[PDB]
Amino acid sequence: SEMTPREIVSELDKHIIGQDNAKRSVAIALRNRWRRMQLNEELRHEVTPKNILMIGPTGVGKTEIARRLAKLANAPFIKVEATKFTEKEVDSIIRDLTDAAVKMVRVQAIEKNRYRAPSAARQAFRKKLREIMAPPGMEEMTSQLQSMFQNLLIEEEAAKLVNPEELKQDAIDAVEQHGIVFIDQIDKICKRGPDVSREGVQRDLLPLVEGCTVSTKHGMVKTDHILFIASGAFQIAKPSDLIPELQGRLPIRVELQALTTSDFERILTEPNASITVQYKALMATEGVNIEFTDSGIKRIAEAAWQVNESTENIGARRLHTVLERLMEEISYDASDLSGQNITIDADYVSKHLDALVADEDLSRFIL
Amino acid sequence: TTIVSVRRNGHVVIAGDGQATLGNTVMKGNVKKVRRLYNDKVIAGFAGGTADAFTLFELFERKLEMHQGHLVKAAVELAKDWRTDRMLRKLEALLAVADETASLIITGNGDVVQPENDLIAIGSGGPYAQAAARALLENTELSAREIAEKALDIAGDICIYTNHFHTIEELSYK
Amino acid sequence: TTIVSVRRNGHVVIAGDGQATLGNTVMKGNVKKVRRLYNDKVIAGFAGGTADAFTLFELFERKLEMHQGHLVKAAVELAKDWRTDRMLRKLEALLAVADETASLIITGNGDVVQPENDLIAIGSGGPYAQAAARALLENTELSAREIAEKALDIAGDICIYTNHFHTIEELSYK
Ligand SMILES: Nc1ncnc2c1ncn2[C@@H]1O[C@H](COP(=O)(O)OP(=O)(O)O)[C@@H](O)[C@H]1O
């Protein structure tokens, strides 16, 4: 895509609220992709992706930026927990990214084949018509062996139209050129002064960012120009605790601000397909019409902020648990309330929540 | 060693002497036993080894970041790991810390304590300073800075382990 | 330090002083040495370091969850782990706990003890309070709260390490 950095941020504002510095940082990395293609043969090999390190408390949108970014560029995407490797091989990151790129380009290939998939009597009828047991590591291998053994109209036409050798070669080029990976909670593999096992994971991840080659059943993939987005609260450790070889491979740094009560009020409504809009369409399925007052949206955001300050701050994720606890009575009766217009006023919010928010011992369970 | 903390009229201070004793000898008379923490929003002091406090202060800032700067909850988590960790259990010091919210004491036994008027007085000369600060706070209109200053000087005249070198960090919130 | 527990007429109480002594000086006079546990079904007190008890009280509630709140069986499991663990053996405190079932004492030697009339009196001023409580319990019709209150004040007048600051947690079962 040829979108300029401001055009990228403007699209991210349709989903993510605030955190513009993180939006500006990801826009720079995605714009350098298009900038690299316009360069000559020599510079395209020397220039490498400007990988980003997001820093901030949980639930502030570090992942949603990476998700919407890859969804914006139609790029292959995967999220991985860095701690998973403290105990799987690191090369699986590129494998799973390709398997997602395969299904992505494949279902997209069906889209091109879908729409392809007269006598007066011809139009008349046309109008009326309208076992192999293996350990877990090789379970995917025995799958392919079983599919090889089995080998030895929408389905037959789409198979006739599709080019399987093209879809497999394309997904590699979609990964080598446009791929994106998100390494969540990278701060937890930094040295606490386990430090050998923690820093050992950093060394195992190093070739993926330094440019290496990973074999896959779909083909041979190179990790040279893949973009990476690490994230971590970095409250315990600091980015300087990362190994020097890794710090130099994350040229862009950014800190995401903690969300405020006003941000919660915006997140509930402004973003496209916001959670409040979702239940409004859900209750519309039952014939019920729900409407949230601005005071009702205010106290909901006020309720989530209190739980985060009372016990544990989980970020905007607290909005999900609170909203479902508020609408639980409506969602159950929504079948019997068909044809009725329900209003979520400030009194309705205080009725279903203030008794719960007041008891911190209960808030740790119900919310 | 003596360290005092007073809170009055929207102001809170922490003052401490600079004497470092080795047996019956003075090792260093200009020790800075008071410093600021958490991006200048928190003041703190310590009675004990210098490095033992620097370790506990850094970890205290970590607990503040996890708890959004909440002083009481971060103090409990520090006292929790202090008693628990085999490494931190070896540390021997008496910490004093305060913000615009309240003042409290932290110990190596894991005990967190808030004095009656947020009036902290620790160290070998602590009781001497608490006696003087208690007198001025109830009988004068002196600011918290003047009370901690005069109380620490009296503790230095009495306690042989306390001198008159002073280090203060005031915090105004009003 | 003094802590008293009396049980009478379907009521049981635990009372303790607030004095905290460091050598020959008073460190803090408003210590809360009594608290409630296990979702307000259990009352308890402690004579010793405040965090030593907070550690033992939290584990005692976990022993109650494994034993469905059974006081005696969980008290033994706590006393078993207290003497056994190398970290818990370092703790130095005298625990007092009671519910609607019975009252008992827990010690760092692993000894679990239930006094004759469920009359507990621990701390440096315990034996003082125990003799005052024994006199009123047999010669008056006073409620358990009135006995533990008057007995604790008598121990404060006698014990130099006990003051008249009081904290009580009554439990009524009738
Ligand atoms: N700025 C924001 N705008 C819109 N929604 C947000 C924002 N920040 C957080 N959210 C919501 O909260 C959740 C954040 O989770 P996530 O971003 O995965 O955590 P982290 O940011 O710690 O990686 C998402 O489900 C998202 O819907």
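Here Swiss-Prot sets the residue numbers for chain B, with the shown residues being 2-175 in order.
Positions of Cβ are set from backbone N, Cα and C atoms, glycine also.
Taken from Swiss-Prot, the feature active site applies to B:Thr2. B:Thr2 (mutagenesis position) falls within neither a helix nor a strand when secondary structure is assigned with DSSP, and so counts as coil. Cβ neighbour count for B:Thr2 (mutagenesis position): 25 (other Cβ atoms within 10 Å of its Cβ, all protein chains included).
If you look up Swiss-Prot, you'll see B:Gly157, B:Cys160, B:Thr163 marked as Na(+) binding site. For B:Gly157 (Na(+) binding site), the count of additional Cβ atoms within 10 Å of its Cβ stands at 22 [all protein chains shown]. The DSSP secondary structure for B:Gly157 (Na(+) binding site) is helix.
Annotation of the published mutagenesis B:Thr2 to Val in Swiss-Prot: No protease activity; the original residue is retained in the structure shown.
Swiss-Prot documents B:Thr2 to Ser as a published mutagenesis change and attaches the note 80% reduced protease activity in the absence of HslU. Almost no effect in the presence of HslU.
Where Swiss-Prot documents B:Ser6 to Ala as a mutagenesis experiment, the accompanying text is: No effect. Its Cβ placed at the centre, B:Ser6 (mutagenesis position) has 29 other Cβ atoms within 10 Å.
Where Swiss-Prot documents B:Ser104 to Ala as a mutagenesis experiment, the accompanying text is: 50% reduced protease activity. DSSP assigns B:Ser104 (mutagenesis position) to a strand segment in the three-state reduction.
Looking at Swiss-Prot, the entry for mutagenesis of B:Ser125 to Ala says: Almost no protease activity. According to DSSP, B:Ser125 (mutagenesis position) is assigned to coil rather than to any helix or strand. Counting Cβ atoms from all protein chains shown, B:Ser125 (mutagenesis position) has 17 others lying within 10 Å of its own Cβ.
Among the mutagenesis experiments that Swiss-Prot reports, B:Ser144 to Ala is described with the note: No effect. Cβ neighbours within 10 Å of B:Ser144 (mutagenesis position), excluding its own Cβ and spanning all shown chains: 15.
Record note (Swiss-Prot), mutagenesis B:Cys160 to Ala or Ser: No protease activity. Cannot form complexes with HslU. The unchanged residue is displayed. Around the Cβ of B:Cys160 (mutagenesis position), the number of neighbouring Cβ atoms within 10 Å comes to 20.
If you count neighbouring Cβ atoms within 10 Å for each of the recorded positions B:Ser104, B:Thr163, the highest count belongs to B:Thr163. Comparing C-alpha positions, B:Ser6 (mutagenesis position) sits nearest to B:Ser144 among the recorded positions B:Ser125, B:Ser144, B:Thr163. In this structure, the CA atom of B:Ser104 (mutagenesis position) is 16 Å away from the CA atom of B:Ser144 (mutagenesis position). Across the fold, the C-alpha of B:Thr2 (mutagenesis position) and the C-alpha of B:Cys160 (mutagenesis position) stand 8 Å from each other. Apart from B:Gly157, B:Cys160, B:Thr163, the Na(+) site neighbourhood in this chain, defined by C-beta within 8 angstroms of the site C-beta centre, holds B:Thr2, B:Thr3, B:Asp18, B:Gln20, B:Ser125, B:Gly126, B:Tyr129, B:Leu153, B:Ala156, B:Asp158, B:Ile159, B:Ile161, B:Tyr162, B:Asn164, B:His165. In this structure, the CA atom of B:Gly157 (Na(+) binding site) is 10 Å away from the CA atom of B:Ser125 (mutagenesis position). B:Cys160 (mutagenesis position) sits 24 Å from B:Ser144 (mutagenesis position), taking the CA atoms of both as reference points.
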